[PDB]
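Asks: Below: one structure in C-alpha cells.
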Amino acid sequence: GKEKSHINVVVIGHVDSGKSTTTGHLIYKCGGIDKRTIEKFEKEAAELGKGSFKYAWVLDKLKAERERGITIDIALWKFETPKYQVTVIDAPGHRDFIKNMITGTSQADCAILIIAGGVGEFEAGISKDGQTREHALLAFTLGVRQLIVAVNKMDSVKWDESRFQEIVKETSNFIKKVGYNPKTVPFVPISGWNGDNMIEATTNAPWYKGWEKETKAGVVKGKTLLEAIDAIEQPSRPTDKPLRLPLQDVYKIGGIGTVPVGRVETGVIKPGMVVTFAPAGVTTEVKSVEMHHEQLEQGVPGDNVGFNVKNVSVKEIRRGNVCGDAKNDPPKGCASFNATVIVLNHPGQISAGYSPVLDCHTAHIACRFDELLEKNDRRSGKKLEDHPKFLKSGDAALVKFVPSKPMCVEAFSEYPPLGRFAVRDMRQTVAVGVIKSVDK
Amino acid sequence: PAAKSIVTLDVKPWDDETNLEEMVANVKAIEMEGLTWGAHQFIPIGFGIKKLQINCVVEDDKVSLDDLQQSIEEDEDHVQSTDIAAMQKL
C-alpha cells in the first residue's frame, strides 16, 4: 500500500458513449464507493444463474439504487492507480454543472473523452453544438492540457482495426479544432461493459499494440485505460505561492469569536501568520486553524478550513472576500480587470454595457463589459480586430470589466482559482473568462 | 428515461447553536417534480460548527439547482449559505 499523489480527472462524452458505466467500472474495481450496495447486488446476482455476475450488471443495480435516494455515500468519487489517488467527475449533463466546472473546487488535471465507436453514435457525439464539445472547450479554456480518449463500444463494431483508426482520425480532428494536440493524447479502444482494456488488456484485438503519447521527456506507451490514467503527468501544486483563501462563510462562535471558513487555493495558512482580507483591507492574526475534527498546524492548498481571528466582526468580512498574507503579496480589491472571454452558445449577442452577474471563486457580482478591446483567434490568441462592436457565440475577446461592488480577483497566470469566472444569463452560463490583467 | 444527476449539497448554519434537525427537516420538505432527496449527515467543519451534507437526485431538465439552492436559502432562520459539495452524472 504505497503513498499516493492526488489528481483530479473529469470524464466527458455524449449520452450514448457509455461514459457512466466506464467511470463506474473504474470506481468499482479501483475505489471504494457505496461498497455495501455493491455487496448486496453481488450476492443478489446469484439469482441470474449459479453465482457468476458481470460488474456492469451490478453497476446497473447500483444506479437504480442511487435513483431511489437510499445509497449512503456522497457524490465525491475517488479511485486509485499505482501512483495516484484520483478524484473523478463523471460530468453531469445538467446545465448548472457548467458554472460548477468553472468555479467549483477541484479543477481537472486531465479530461477523459469517451467516444462511442458505433457509426450513428460516433457522429452524434462530435456535433459542433453538442454538450461534449462544449465540455472539451471549457476544459481547454481552463488550462486542462492533458487529455485521454477512450473509444468505447468496440464490441459493437467487432473490434475492427479500420473502424478504430477512422475514429482516431476523426476524433483527432475534433480535438484539434478545440485546441488539443492529438500527438500528446492516448487513444484507447475499450469495452466499458465487458472490461476490455480497462484494468486488464483485451484479447479481442490482436492488431492492438497499445496506446502512445508524446511527452516532454519521451514517448509513453501502455495498453489499458488504467495505465493511461496512471501516466497522467504530476502537476505542480501552489504550496509555495502567496496565500489566497476565498471566504465561503463567516461565523460568530460564542467564546471563540470570528471564524471565517473557506478553501485554501494557493499558499499555506498557519496559526501566527498575519492575514489581510480583501476588498475591505482588514488585517489581523490567525489564532488557530481547524478542519473537520482536527486542529491544524497548517492548512494547505485544497483544505477547507475554519480559522479564528480577533478584532474582526462578522459584519466587516463576508462571503466572496479573499484572505491572504499581509507579508507576501496581500490581496487587494480592483477598480477593473481585463479578461479573455469565450462566448458560449446562447440566444443573444453581447455589446459594451452588458452587465450580467459573474461568479469568480466565491464572489457573485454583476460586472459591466465596459469595453470590448479586441477580438482574437481563440487557439493562438492572435488579435483579429481592435474594438469589435459586438460578440457572438464562439468568439474569443479581450474585455475590460468594471465590478459593480468591491471585488478581489487575480490574473489567471498568477492565481488560477481567482482568475477564472463564469458569466450567467438566460438561466445558463453564457461565457467563460480568464483574467489577464487587474487594476489593483 | 430522463437524464439525471446526483448532487451533494452542503447547507451551512448560522452558528454552533443552530437547530440542525429543523434545518434538514426544512430542506427535505422542499418538493419539486424530478427531485428525490437522499441520505444526509451532519459533518463538523471546525470550532463546534457542523454543516448539513445531503444528497439529492435530479432530473436535469426539470430541476434547476440554482433555484433549489435559492429555495433552501429562504430558511434564513437556520441557513447561512448552500454550496455544491460534489455532483455526478447518473
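Chain A is numbered as in Swiss-Prot; the shown residues are, in order, 2-441.
Each Cβ is built from the backbone N, Cα and C atoms, and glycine gets one as well.
Quick paste from Swiss-Prot:
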type    : residues                                                                     : note
DOMAIN  : A:5-240                                                                      : domain 'tr-type G'
BINDING : A:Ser21, A:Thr22, A:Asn153, A:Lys154, A:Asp156, A:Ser192, A:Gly193, A:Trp194 : GTP binding site
MUTAGEN : A:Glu122 to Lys                                                              : Reduces interaction with YEF3
MUTAGEN : A:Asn153 to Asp                                                              : Increases KM for GTP to 2.7 mM
MUTAGEN : A:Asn153 to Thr                                                              : Increases KM for GTP to 6.0 mM and reduces translation fidelity. Increases Km for GTP to 10.3 mM and reduces translation fidelity; when associated with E-156
MUTAGEN : A:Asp156 to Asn                                                              : Increases KM for GTP to 13.1 mM and reduces translation fidelity. Confers hyperresistance to canavanine
MUTAGEN : A:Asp156 to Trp                                                              : Increases KM for GTP to 4.2 mM. Preferres XTP over GTP as substrate
MUTAGEN : A:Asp156 to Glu                                                              : Increases KM for GTP to 10.3 mM and reduces translation fidelity; when associated with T-152
MUTAGEN : A:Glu286 to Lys                                                              : In TEF2-1; strongly reduces translation fidelity by increasing the frequency of frameshifting and amino acid misincorporation
MUTAGEN : A:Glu317 to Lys                                                              : In TEF2-2; strongly reduces translation fidelity by increasing the frequency of frameshifting and amino acid misincorporation
Asks: Tell me, in order along the sequence, which binding-site residues from A:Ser21, A:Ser192, A:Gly193, A:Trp194 have their CA within 10 Å of A:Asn153 (mutagenesis position).
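Replies: Checking Cα-Cα distances against A:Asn153 (mutagenesis position), the binding-site residues within 10 Å turn out to be A:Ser192, A:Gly193, A:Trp194.
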Asks: A:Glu122, A:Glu317: which of these mutagenesis positions has the highest Cβ count within 10 Å of its own Cβ?
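Replies: Result for the most crowded candidate: A:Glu122.
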Asks: Quick check for the class: what is the C-alpha distance, in angstrom and rounded, between A:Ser21 (GTP binding site) and A:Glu286 (mutagenesis position)?
Replies: 47
Asks: What whole-number distance in angstrom separates the two most remote CA atoms of the GTP-binding residues A:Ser21, A:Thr22, A:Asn153, A:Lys154, A:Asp156, A:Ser192, A:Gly193, A:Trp194?
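Replies: In whole numbers, the farthest two Cα atoms are 17 Å apart.
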Asks: Helix, strand or coil: which one is A:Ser21 (GTP binding site) in, per DSSP?
Replies: helix
Asks: Could you check the recorded positions A:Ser21, A:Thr22, A:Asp156, A:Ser192, A:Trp194, A:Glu286 and tell me which sit with their Cβ under 8 Å of a chain B Cβ?
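Replies: Answer, by Cβ distance to chain B: A:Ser21.
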Asks: Would you mind checking how many other C-beta atoms are within 10 angstroms of the C-beta on A:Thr22 (GTP binding site)?
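Replies: A:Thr22 (GTP binding site) is surrounded by 20 other Cβ atoms within 10 Å.
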Asks: Report the nearest neighbour of A:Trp194 (GTP binding site) in space among the mutagenesis positions A:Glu122, A:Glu286, A:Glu317, comparing Cα positions.
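Replies: Nearest listed residue in space: A:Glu122.
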Asks: For A:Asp156 (mutagenesis position), what is the secondary structure by DSSP, using just helix, strand and coil?
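Replies: Note: A:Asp156 (mutagenesis position) is helical by DSSP.
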Asks: Three-state secondary structure of A:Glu122 (mutagenesis position) from DSSP?
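Replies: In the DSSP reduction, A:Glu122 (mutagenesis position) maps to helix.
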Asks: For A:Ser192 (GTP binding site), which residues of its chain lie six or more apart in sequence with Cβ-Cβ distance below 8 Å?
Replies: A:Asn153, A:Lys154, A:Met155, A:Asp156, A:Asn198, A:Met199, A:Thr203, A:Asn205
Asks: Output, ordered by sequence, the same-chain residues six or more apart from A:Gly193 (GTP binding site) with a CB under 8 Å from its CB, or 'none'.
Replies: A:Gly19, A:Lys20, A:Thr22, A:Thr23, A:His26, A:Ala57, A:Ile115, A:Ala151, A:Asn153, A:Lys154, A:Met199
